[PDB]
Amino acid sequence: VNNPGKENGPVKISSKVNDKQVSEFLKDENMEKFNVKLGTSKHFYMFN
Amino acid sequence: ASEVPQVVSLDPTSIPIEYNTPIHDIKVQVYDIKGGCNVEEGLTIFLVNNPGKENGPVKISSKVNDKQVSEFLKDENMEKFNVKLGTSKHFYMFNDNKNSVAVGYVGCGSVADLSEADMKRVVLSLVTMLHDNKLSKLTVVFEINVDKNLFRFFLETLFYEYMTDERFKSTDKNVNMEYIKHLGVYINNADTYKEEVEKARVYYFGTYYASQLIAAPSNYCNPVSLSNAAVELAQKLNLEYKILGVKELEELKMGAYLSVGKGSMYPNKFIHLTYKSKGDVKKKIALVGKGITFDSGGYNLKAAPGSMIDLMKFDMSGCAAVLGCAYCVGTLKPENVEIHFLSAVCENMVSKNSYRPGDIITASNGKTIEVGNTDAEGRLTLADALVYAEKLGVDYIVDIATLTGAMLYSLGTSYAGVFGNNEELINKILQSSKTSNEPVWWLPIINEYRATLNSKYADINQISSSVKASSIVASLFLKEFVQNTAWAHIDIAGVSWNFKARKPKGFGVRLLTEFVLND
Amino acid sequence: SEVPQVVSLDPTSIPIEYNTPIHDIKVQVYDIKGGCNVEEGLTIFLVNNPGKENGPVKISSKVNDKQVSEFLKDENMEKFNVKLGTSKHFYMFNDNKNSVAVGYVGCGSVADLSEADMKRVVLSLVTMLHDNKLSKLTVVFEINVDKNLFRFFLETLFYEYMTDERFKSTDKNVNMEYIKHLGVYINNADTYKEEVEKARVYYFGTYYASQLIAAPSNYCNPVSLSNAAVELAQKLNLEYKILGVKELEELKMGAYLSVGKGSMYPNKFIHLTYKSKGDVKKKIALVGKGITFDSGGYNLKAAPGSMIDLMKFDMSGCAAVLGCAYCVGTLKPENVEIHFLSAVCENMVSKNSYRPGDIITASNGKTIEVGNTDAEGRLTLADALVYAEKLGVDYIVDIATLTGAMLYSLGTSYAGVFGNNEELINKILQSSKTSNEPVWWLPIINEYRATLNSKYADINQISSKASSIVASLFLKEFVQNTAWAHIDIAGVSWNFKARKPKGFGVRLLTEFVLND
Amino acid sequence: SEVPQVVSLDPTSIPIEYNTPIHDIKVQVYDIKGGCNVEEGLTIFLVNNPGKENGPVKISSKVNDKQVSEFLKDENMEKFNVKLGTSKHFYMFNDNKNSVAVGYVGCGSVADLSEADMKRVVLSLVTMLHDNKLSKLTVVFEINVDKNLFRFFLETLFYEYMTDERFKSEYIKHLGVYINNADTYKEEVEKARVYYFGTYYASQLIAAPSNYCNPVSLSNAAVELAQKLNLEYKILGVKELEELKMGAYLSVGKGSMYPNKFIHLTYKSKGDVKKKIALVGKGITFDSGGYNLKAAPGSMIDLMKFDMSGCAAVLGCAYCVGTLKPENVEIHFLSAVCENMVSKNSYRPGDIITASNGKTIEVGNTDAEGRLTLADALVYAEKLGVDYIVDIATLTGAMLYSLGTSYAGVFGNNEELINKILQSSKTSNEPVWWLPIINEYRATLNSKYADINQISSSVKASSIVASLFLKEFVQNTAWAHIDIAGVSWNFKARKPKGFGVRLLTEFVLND
Ligand SMILES: [Zn+2]
Ligand SMILES: [Zn+2]
Ligand SMILES: [Zn+2]
Ligand SMILES: [Zn+2]
Ligand SMILES: [Zn+2]
Ligand SMILES: [Zn+2]
């Protein structure tokens, strides 16, 4: 994921995912806590 | 306060200092693990280990007051993860109240007793989970055994490493910089650990304040601005202060210290701060820090490859540790003690006015010194500061200085070296090293090398013709300036700068405070 | 304006020779088809032999003298060969029973001579002029040269022939005598005639730049160099402005001011302007590095091979820009506005010098952590670039003796060009071809940008080995939205073999301004 | 056994002097209470002045000669001063009209003499011995010395007096000592003579150049020593070393014309074994540095014949132990002997080699060869099932910068063993200082390809990093490492010290 223009801007996921648990995790409010700085990563374990 | 001279109007006239840091806004709550863990907003991290079983599975032992979170954290669910030191994982789930919660862990390895170095690795892993995540809260659950001192070290290290110094950023400030407002801690026998919280916050600031002075470049942090910052600190803490200027230093015949500063555009400033307990004074201590704001090497210019001239703004790290200690002492207010915080501040430069290799200079105790190398300036400034300290009639004199490059070859970057003329004082420093978790190793003052300092003309040579045991020879030189007082010298040249993180450590603040407090 | 002195013997100006002996040479161009008159001085034929390597000399031109024509017949000439740079002198009596000197310079066996080959031909012809008291030289072109190469031949001849005696006192050459006349015989002469005065202007721009570079640091300091730029601007009727310390402080030029802190000479920022009468179609800022002496500062040039003795040449970029101002001011191009800029200062060791580790603020507000005081050029250029961009120009071109790594990458013949705009780079490459001042395009590798990330400041001045590229990445941070190119002349500026400057970049920058 | 030669002029053995002139000196110890007899040779008073600058020389002892007593009167002696090492000696006629020489050595103003101070006193005494044809020397102690310091005085005197003339192409026959409580000091005499020889023997091996002292001739000399002392011995050759998979040690010697020789000597005590010890010495007969050649200014390639000083200290210790015969102790004297050379056959920087315990090692620098040979020697020592493993080596040049030329550094994995070494340092008067093994630096030895790196990139703390590497080759035994790179060579006297012989013997004896 990137954010054109907005340097180190928030993460926003556009794809629809076929899992209710994962869609909820991927909501804009949760993802905005993270930023797109090149190479920055976050990953979480959860139940689908 | 003195006026800082400028070459151009764009030259800075003060060191920017952040006193009210975001760490000071963190509300810390300590809970006993026996009452169970509440898992709500922010991020909840378990500090877990597995004794014996190297890279063994994660098992969460604490009672968690949430049926959903307890289920997620069960042995069968956690066994796919391991305790490898510094390892970490993030978890996401819904709790009993149908709210999204972030949980995780930091692996603490398989050794039951963590060293200061191991704890630093755990803290660094925890800090990577705080960075790049906009969190209002962090909760830490201790499922490892830590004594009171190690628990305090955990908090100090967390606060220090979490803090980002943006004083010199203008167009490149981190737009996403957001700090937690709350810190929850769960630990067994919590009531016994509670007193460590505010002590850790004071120790963090003393260390971070020292770090701010060290990191501040030589155009910002010069002898005038550094002595002005010491005055401001003294005024905020209600400490007594005296800044000795050139006229007063000349009257005191501080020829060794004055010669070093001759080539600088900044007049020498000798810092003397005093803390005195309100009741009966049982112990008097002088803490002496090397205060070279920039060390070019002088006419013996740092031109050799690997001489690290670009790092020389750090040559006042000793002074910074002493001032950071003044912050801790002035805040904690120990009883029955009188502490003098001293630094012969100057800058070692190349000029038509500089002292030269071969010059014979007279110290304040009347000893004539033959200068063999202008880059061995620290011992000259310290000689006059030590004479001054002894005239105060103290029980102990402790100096701290980035004195010799050889420390990097002897002890390296983790352990500072301690030298002294008194075994009881050395043992007190070693004990303070254990309780502060700032590592120090006792090194000898080898008397056989004293003859290498015999000068043909002056009373003494500043340096040996080499010899090579530089750190020991420097200690033998310093010993000549303490006549009848228990004295110790801490060489921090190797430990002061964190090369990997490209920042100072603020080394010695906690060590010196523990020394003052536990006396 | 007043140059500070330590002692009364310290010079207060740069001696400059404007009216050189080259300017007293009367040049005449004749068409080769009308034949060659061989009457006096020395007549040199420029001859080649395509295909036949070290082939015989054959004189093709008609010579309007029976005696000389006989001497130059194939049978007499066959003993001589065309090997590149070979030369021979002949002596004979012409039809008027007068002694005449004739000769040739071999131009090899390749029909198209390169700039390097032409330089060898010129050097050989120059050895024939030296140590021979002549009133006149005639050159007969029996080789094929385009208009640009003919002009390069004359510029090179004028530059190489000229001897700089400004600093000679008891050792002036007693036998120094320059020709008063130059005759040129070439095919289609009328097309080459316009190249003569253009070559004379290009020679002087180059020679003027050379005079400033060769002038030592006690003569050529920030005050005397800015005074020389004012005098040049007055002679050419160019608009001029010298910015002093007070104005530089108001403009917040902290990177440039920090470099000059340790000098006894106040910083002087040169701003000359040429504006065409008529509609302005292109606005250009030419920025030259103007370090009058580079000691390295606290990071002193003490290492073996650091060439501290050559550091008076560290204002070569400024000299190229001023030489260009002479050419532009003389030739008067239409539809252009040119700004000639240089942040002039001296990098010294003093109680007042900036230190390694200092954090300084550039005029665009960027904080810079100084990693090495000897990477001073990029600091002065950062503030000059911010200044240039505020002028609202179409192109910014900087020229500087920036990195010693140029000697290892391209060597002493080709300068390196870096930039943020391909069209501008191509224009510089095209100007390189027509000026015959060689340049090679080098990349600005974005992957190295992370090496300039400072822990404390907004940016590091240096990385902590692709030095010339890292210096270009640093400079790129001071140009926000303008086409910019950077010419690193550290390797090409000084002619090590001849022990003199080249005046490199004058012709390249003038061709760039003129052909736009 | 047969030493290879390039030319017929190449030596095939190390010349060794066993019967030295020191062995011919008859030593007598007397109480100072009965007065001093001055009948022949040279008589020296060891005098100090508590409260001096240094102050005047004043002789306290009664002398049984009217002429000598007159010379030694307060008024005459006051013209001389007690400055450490200052001496004066005069020839005169005694009561029997015989030629006698009488003088003093200044002992300073400090009542307690350090090992360094005592060495200065001894040097001054030896200068007088070297420029005087004497049959007898008598030393009068007017200073306080304990039994250990008195033994150190004798050893130092014997060692410094002895001149090594083996490569070149008169001594006193009697030594008299006057001391308070003379009965207390008598047993120290023959112990000093043994300690002197082990030290001098080590010195002879070290001083022997690399053409004389090579892996073959050094292992042959160790066999001859073992035979003379009735010690058990075994020399492991290349075939046996290959079977034992000693890849780290064998790689170092690849570029040498001399085959690797592993020395294993063993002393078994009479009586029940209470402690088993393995003493491991670094045995590099010449260290060129290999492909990482010692070409840098100050790299001291010309001194590199001394790179077997650790092996020499271990063999010198075998002499003392074999002679003094301590009870209830079994000792193994080990050295992985080889030569570090430049050849088409040498190991290269970057090579990955396998140690005898199966650990793969990435070679970062061919000049960090000592730790490679020691790794295999440590694996071998641990397989012997000992209580303590002590290695001694001229390992790191950084010792010169950390402790200098007087104090060796000791590192280890066991505090009780370290304390035993420091205690042996105190009683042998061979100074050692405890240095840490900083576990935080272990990660610098993580190799991308091999199990471990030989060196750290930068190092920083080189001597500590070398100790961390060695620690990887000891699994479950108390181990200590003595780095003698700084102390082994006496730069001012241009000779070896034979450092470590007395330290290791005191360690074995006091256990
Ligand atoms: Zn210094
Ligand atoms: Zn310093
Ligand atoms: Zn430079
Ligand atoms: Zn420069
Ligand atoms: Zn080696
Ligand atoms: Zn070695």
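For chain C, we keep the numbers from Swiss-Prot: what you see runs 86-549, 552-603, in order.
Determined by X-ray crystallography, 2.0 Å, according to the entry header.
Using the three backbone atoms N, Cα and C, a Cβ is placed for every residue, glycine included.
Marked as active site by Swiss-Prot: C:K386 (among others). Around the Cβ of C:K386 (mutagenesis position), the same chain contributes C:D379, C:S380, C:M392, C:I393, C:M396, C:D459, each under 8 angstroms and 6 or more positions distant in sequence. C:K386 (mutagenesis position) carries neither a helix nor a strand DSSP state and counts as coil.
Per Swiss-Prot, active site is recorded for C:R463 (among others). When secondary structure is read from DSSP and collapsed to three states, C:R463 (active site) falls in the helix class.
Cβ neighbour count for C:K374 (Zn(2+) 2 binding site): 30 (other Cβ atoms within 10 Å of its Cβ, all protein chains included). Taken from Swiss-Prot, the feature Zn(2+) 2 binding site applies to C:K374, C:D379, C:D399, C:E461, supported by experimental evidence.
Proximity of C:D394 (mutagenesis position) to non-local residues of its own chain (separation of 6 or more, Cβ distance below 8 Å) is seen for none. The Zn(2+) 3 binding site feature in Swiss-Prot is assigned to C:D394, C:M396, C:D399; the stated evidence is experimental evidence.
Residue density at C:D379 (mutagenesis position): 26 other Cβ atoms are found within 10 A of its Cβ, drawing on all protein chains shown. DSSP assigns C:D379 (mutagenesis position) to a strand in the three-state reduction. One entry in Swiss-Prot concerns the mutagenesis experiment C:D379 to A. Its note says: 6.5-fold reduction in catalytic efficiency in the presence of Co(2+); 854-fold reduction in catalytic efficiency in the presence of Mn(2+); substrate affinity is slightly reduced; impairs formation of stable homohexamer; when associated with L-461.
According to Swiss-Prot, the mutagenesis experiment C:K386 to A carries the following note: 100-fold decrease in catalytic efficiency. 2-fold decrease in substrate affinity. Loss of hexamer formation with formation of dimers and trimers.
Around C:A387 (mutagenesis position), a 10 Å sphere centred on its CB holds 12 further CB atoms from the protein chains shown. For the mutagenesis of C:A387 to P, Swiss-Prot gives this note: 16-fold decrease in catalytic efficiency. No effect on hexamer formation. The structure shown keeps the original residue.
DSSP classifies C:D394 (mutagenesis position) as helix under the three-state reduction. For C:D394 to A, Swiss-Prot lists a mutagenesis experiment annotated as follows: 7.5-fold increase in catalytic efficiency. No effect on hexamer formation. 1.7-fold increase in substrate affinity.
Swiss-Prot lists C:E461 to L among its mutagenesis entries, and the accompanying note reads: 6.5-fold reduction in catalytic efficiency in the presence of Co(2+); 854-fold reduction in catalytic efficiency in the presence of Mn(2+); substrate affinity is slightly reduced; impairs formation of stable homohexamer; when associated with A-379. Counting only same-chain residues six or more apart in sequence, the Cβ atoms lying under 8 angstroms from the Cβ of C:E461 (mutagenesis position) belong to C:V344, C:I376, C:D379, C:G382, C:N432.
Look at C:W525 (mutagenesis position): DSSP puts it in a strand. Within 10 Å of the C-beta atom of C:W525 (mutagenesis position) sit 13 other C-beta atoms, taking all shown protein chains into account. Here Swiss-Prot describes C:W525 to A as a published mutagenesis experiment; the accompanying note says: Loss of catalytic activity and impairs oligomerization; when associated with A-533.
Experimental mutagenesis at this site is recorded by Swiss-Prot as C:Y533 to A, annotated: Loss of catalytic activity and impairs oligomerization; when associated with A-525. Shown in sequence order, C:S548, C:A553, C:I556, C:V557, C:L560 are the residues of the chain, 6+ apart in sequence, with a C-beta less than 8 angstroms from the C-beta of C:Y533 (mutagenesis position).
Non-local contacts of C:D399 (Zn(2+) 2 binding site) by the CB criterion (under 8 A, 6+ apart in sequence, same chain) comprise C:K374, C:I376, C:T377, C:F378, C:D379, C:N432, C:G462, C:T486.
Reported as a whole number, the C-alpha separation between C:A387 (mutagenesis position) and C:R463 (active site) equals 21 Å.
In sequence order, C:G375, C:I376, C:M396, C:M400, C:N432, C:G462, C:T465, C:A485, C:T486 are the residues of the same chain, not among C:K374, C:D379, C:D399, C:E461, whose CB sits within 8 A of the CB centroid for the Zn(2+) 2 site. The Cβ of C:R463 (active site) lies under 8 Å from the Cβ of C:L487, C:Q546, C:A558, C:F561, C:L562, each on the same chain and at least six residues away in sequence. Other Cβ atoms within 10 Å of the Cβ of C:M396 (Zn(2+) 3 binding site) number 20 in total over all chains. In sequence order, C:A387 are the recorded positions among C:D379, C:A387, C:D399, C:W525 whose C-beta falls under 8 Å from a C-beta of chain B. Classification of C:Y533 (mutagenesis position) by DSSP places it within a helix.
Apart from the site residues C:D394, C:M396, C:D399, the chain places the Cβ of C:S302, C:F378, C:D379, C:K386, C:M392, C:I393, C:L395, C:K397, C:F398 no farther than 8 Å from the centroid of the site's Cβ atoms, the recorded Zn(2+) 3 location.
Checked against ligand 3, the recorded positions C:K374, C:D379, C:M396, C:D399 give C:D379 as the ones with a Cβ under 6 Å from it, listed in sequence order.
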